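Undergrad: Just dropping this structure here.
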Amino acid sequence: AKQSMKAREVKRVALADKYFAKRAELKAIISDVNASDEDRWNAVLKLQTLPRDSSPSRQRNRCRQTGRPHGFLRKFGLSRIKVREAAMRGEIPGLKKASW
Amino acid sequence: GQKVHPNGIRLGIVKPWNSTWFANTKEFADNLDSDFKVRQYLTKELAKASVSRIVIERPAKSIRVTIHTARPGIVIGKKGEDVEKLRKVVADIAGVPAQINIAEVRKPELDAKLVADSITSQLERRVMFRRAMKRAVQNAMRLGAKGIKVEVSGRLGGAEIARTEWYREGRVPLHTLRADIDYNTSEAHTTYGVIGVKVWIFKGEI
Amino acid sequence: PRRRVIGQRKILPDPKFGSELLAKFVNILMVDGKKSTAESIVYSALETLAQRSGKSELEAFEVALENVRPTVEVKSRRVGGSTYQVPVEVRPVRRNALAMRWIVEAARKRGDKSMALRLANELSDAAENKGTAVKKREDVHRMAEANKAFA
Amino acid sequence: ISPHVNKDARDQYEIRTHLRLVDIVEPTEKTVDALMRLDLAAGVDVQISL
RNA sequence: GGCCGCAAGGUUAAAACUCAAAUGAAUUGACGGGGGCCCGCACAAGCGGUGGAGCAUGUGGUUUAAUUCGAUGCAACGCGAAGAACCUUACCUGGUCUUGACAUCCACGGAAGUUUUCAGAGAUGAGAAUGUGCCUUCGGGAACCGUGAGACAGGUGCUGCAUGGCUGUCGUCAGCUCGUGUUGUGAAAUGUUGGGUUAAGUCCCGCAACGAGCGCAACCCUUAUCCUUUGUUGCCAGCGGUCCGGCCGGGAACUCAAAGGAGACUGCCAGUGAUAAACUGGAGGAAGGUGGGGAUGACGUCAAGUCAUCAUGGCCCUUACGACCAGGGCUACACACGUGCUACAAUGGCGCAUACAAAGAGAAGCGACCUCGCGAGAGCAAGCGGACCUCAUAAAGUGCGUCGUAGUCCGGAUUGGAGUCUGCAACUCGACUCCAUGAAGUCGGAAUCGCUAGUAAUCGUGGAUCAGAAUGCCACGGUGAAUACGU
């Protein structure tokens, strides 16, 4: 990946950490039943003025060593190529080739 | 065709692992990343000390690292002044208490990583590759190995068309899973491109 | 195959009666691994067939088979660039197999309401020497007879 | 296992986790202190419940 | 031109011009509509499909502001993608910056929480609160926010015909080679060929050869039969309580869990064969001759694939081929091809009610009991980092009714109305629910594919990627066939 895409990801994670509690509060108001029906409207109008990059759904998982956006595994934090390289070198405890 | 990795296929039968710790799913990835950074830093720092292996362990809430080398004096330095700096920087990277230990390699001519590094170093100073390969094979067979193989690939001598060459002596049975084979690789950066090197050493059946 | 010898698989007898011929018939009739359905069909057919003739189910079945078994057939040979039909003898296992296959194939082509009814009708007709199965036997024998010069 | 297209040609791996349980019926102060004052290998996870 | 001949022709016999070769005999391969011997779902013997219909998905073409780049006989076409509404994104139109969105250097002053106006946003302006630590011998500036200048940063830009690494294929085929010796002027040969045998250059005997290496086999995983250890969260023959239920006291026998052992080797019998290697049959045994299934890929071939995972020689751009932002496109549609799902029905459709599994996942997670809604769901709320709680109710099957061969009580494309949930946001372009509507299609032309046993065919269940989005991919069990005379 280019050096700009990784910077994009870092920025996204930072903003999403910054604005976590406010969004939870506003969404709780909107979702809860038996509200004033004006507080609901104001909360909807206020939830869309926060930065777009503060939503945790704008994030994409990338390989921690290369930045690849495809072929990602959650247990290891890497893509298939790097997983295989480390596994054959012997750097992932407990992992080995399987047959049955 | 293509060949399987000897070390990888032998893990658990006759070969040990290079890392030893237990973790759950929320620690695994971070542990791997920390190990990667530790190895990177050490390998950049100790490039003139003939390092061959870095083993990492994580007991309780600490990290302890063992370094396999053929020149322990250079690493230890004057009354530990260098090992101390290494320990401090490693503890900073890991984020937990750290410890460092040093182990000695008696015969550097029977170690696969060191042989490949020496061949690459020679290639970068404009030495003849046939000479380098033959010297490696002769040394290894003289100091007691039961067999060795060496392979080199790229633009050899400056040519325009790439090529691959290899030499062998003794026994090197690669389909036998109880055979003890040491295997490693290395790369050279020259004025015409990259050149690749592979080494196999056979020591007996266990 | 080229260098092989294949043994014979064992077959369990029927649960109601005790014949392996009937088990082979059920197998030849089944589809998609549904053996219970085929067993029900066969038993219903044999029941409705024994009343029509006042004899045992196995006896009626054997009488039906003896009118559909073949004796000679023709194989195709081509070594001189032309196809010839060569008459050969059939052996008993293949006789039984061909008769069963032809009976079931003919039954499936009828136009009655249920498969059991179609099967019963076909078996009765075969006992009386009528239907597609007997016609097939006759055609095979005619083709074998027309080519006796090539035996 | 290929950097590009080929869609067969896969590798398959495994990790095995082994587990054990031990029960002590009548503890004492000395026994509990001794247990809490012990260190073991660097690949084993131990959990103690009272 | 001369001589000879009835003629057809015979005999003697040149030059200009043009090329750097033409030729003989032997050697190693490849090939043959040449010969001999042996193998493989290669044919034969069988069972079920694709090619016609509607829908899903990839490609060619055509269109477009753009429809981003790559893969192309077998060995590209549900392929890189294990998951394109914004993001991802590399493409288009418009709005913006120039030492920079991401690093190291010099020197001029200071930092993070809230909150007001203009912008589509990027980004411009007004305010209010704060004074961190820390040898201050005052030089700390570590940590982290601005700005100014220039060494520099940056590039999914080109060449896989400059490369490392990784991978496809002939092929899990049985071959491919060396040292010393001997033969030939030599290129080379022998060994590796021959008589038997094997799944096998597997083994034995002969022989100018004697030996060794890489491959074959074995050592590694899993499945089938026993016994010794330890029995909770898993197990109940015997013993005893009754609220019926492994529920409670108990038991350590059995199922099962996971660590050490035993067992299968042509080992024993009879015949055949060169006083052989081996072959055909028999006993016992859970299992017999490689018991069944995996992993494991020789020297080399196709300038085979990948500079867009990454790394790298040589070119190329630096107020632009480098940054940032909102909308659109990758989802187009006269048409041609590949891979799939659902059907065309009584071995079936619909209603009622009732047996029997295996293997997995789970803290920004799996979400019971109970109440509301026709339903997708909603409210309140236990338990579980798990042989304990949750996902979670197997389906084909079996019993009883009905439909009666009809484009139908078969099939479920397409379209109108009303809703739910994820998410700043479902117009282009999500999945699901209710009411209504009810298309093609009655077994598929010349071609053509898979499978030798717990296999084909048929029925359900789980996971990775993932806020949400499988008819694809990777795993698990239930019922359970037909046929192999032969080359």
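What you see of chain C is 2-152, where the numbers are those given in Swiss-Prot.
The way this entry was determined, per its header, is electron microscopy, 2.0 Å.
Cβ from N, Cα, C; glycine included.
Feature list, courtesy of Swiss-Prot:
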MUTAGEN   C:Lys36 to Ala or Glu  Defective in ribosome assembly
MUTAGEN   C:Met116 to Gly  Significantly decreases affinity for its own mRNA
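For each listed feature, how buried is it and what is near it?
TA: For C:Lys36 (mutagenesis position), the same-chain residues lying six or more positions away in sequence with a CB closer than 8 A to its CB are C:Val27.
Taking a C-beta cut-off of under 8 angstroms and a sequence separation of 6 or more, C:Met116 (mutagenesis position) has the following same-chain neighbours: C:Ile42, C:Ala108, C:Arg109. DSSP assigns C:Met116 (mutagenesis position) to a helix in the three-state reduction.
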